[PDB]
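Q: The structure follows.
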Amino acid sequence: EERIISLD
Amino acid sequence: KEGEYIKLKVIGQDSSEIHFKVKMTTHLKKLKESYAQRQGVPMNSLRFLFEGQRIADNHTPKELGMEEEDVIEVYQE
């Protein structure tokens, strides 16, 4: 599972 | 000259990866905080390296010359 988090 | 955002690959002590979409001007403390939260460990227990150099809280991807899909390594402090 690829994990991409959007950071503000 | 470059895009406004970048994807960074964070590789942990166990070789697992979390990727982050980061604005080029965001302080990398924000990435440290998010990564430590996802791992469930204190942020102060970790050190974050780019090209072998410690990433300071106020360092930004722009300042460090980071490029798309560059690696950040996480070691125990």
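By the numbers in Swiss-Prot, the shown part of chain B spans 17-93.
Looks like X-ray crystallography, 1.4 Å, at least that's what the header says.
Each Cβ is built from the backbone N, Cα and C atoms, and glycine gets one as well.
Dumping what Swiss-Prot says about this protein:
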MUTAGEN   B:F36 to A  Abolishes binding to PIAS2
Q: Tell me, how many other CB atoms lie within 10 A of the CB of B:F36 (mutagenesis position), whichever protein chain they belong to?
A: 22
Q: For B:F36 (mutagenesis position), what is the secondary structure state per DSSP, taken as helix, strand or coil?
A: strand
